[PDB]
Amino acid sequence: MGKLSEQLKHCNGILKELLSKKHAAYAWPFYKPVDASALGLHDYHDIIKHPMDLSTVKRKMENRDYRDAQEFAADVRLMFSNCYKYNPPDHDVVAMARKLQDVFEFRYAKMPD
Ligand SMILES: CNC(=O)c1cc(C(=O)N[C@H]2[C@@H]3COC[C@@H]32)cc([C@@H](C)c2ccccc2)n1
């Protein structure tokens, strides 16, 4: 019942909410890795050096990869940053990223001390 364990339980709660039916209308583009070939995005891996998605975050949490809340938050924010770097700001996927990041940042802020 340490501080790191407690903060990682809060992180796991956030991850479960991001994957829940409540947010599915805007969360679904972030469920699995970007399939660049399938979407015709043949420049994606030249522009994005570190791809990230919620299935990879879930795998790392299940494997006890994350040692603290800051490491978890860095991967979730990397996922949003990749979206803002690659996509024009008027694409629907950017509006969806903005909405899911608002859910993330407001609950992350309620981290137990
Ligand atoms: C994480 N996902 C993405 O970054 C992404 C990018 C693009 C995409 O085509 N981006 C190309 C824009 C014009 O040329 C350069 C950027 C399409 C989609 C798909 C799944 C999609 C998402 C939401 C609503 C409809 C469709 N996701």
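Please read every residue number as a count from 1 along the shown chain.
Going by what the header records, the deposited coordinates were determined by X-ray crystallography, 1.3 Å.
Placement of Cβ uses the backbone N, Cα and C atoms for every residue, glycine included.
Features as listed in Swiss-Prot:
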DOMAIN    2-111  domain 'Bromo 2'
MUTAGEN   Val34 to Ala (Swiss-Prot position 376)  Abolished binding to histone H4 acetylated at 'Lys-12' (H4K12ac)
MUTAGEN   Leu39 to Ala (Swiss-Prot position 381)  Reduced binding to histone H4 acetylated at 'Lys-12' (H4K12ac)
MUTAGEN   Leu41 to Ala (Swiss-Prot position 383)  Reduced binding to histone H4 acetylated at 'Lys-12' (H4K12ac)
MUTAGEN   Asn87 to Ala (Swiss-Prot position 429)  Abolished binding to histone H4 acetylated at 'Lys-12' (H4K12ac)
Practice problem: State which of the following mutagenesis positions has the fewest other Cβ atoms within 10 Å around its Cβ: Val34, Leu39, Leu41. | Solution: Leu39
Exercise. Work out, from DSSP, the number of helix, strand and coil residues along the domain 'Bromo 2' (2-111).
Key: 78 helix, 0 strand, 32 coil
Exercise. Report, in whole Å, the straight Cα-to-Cα distance of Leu39 (mutagenesis position) from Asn87 (mutagenesis position).
Key: 13
Quiz item: If you draw a 10 Å sphere on the Cβ of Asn87 (mutagenesis position), how many other Cβ atoms land inside?
Solution: 14
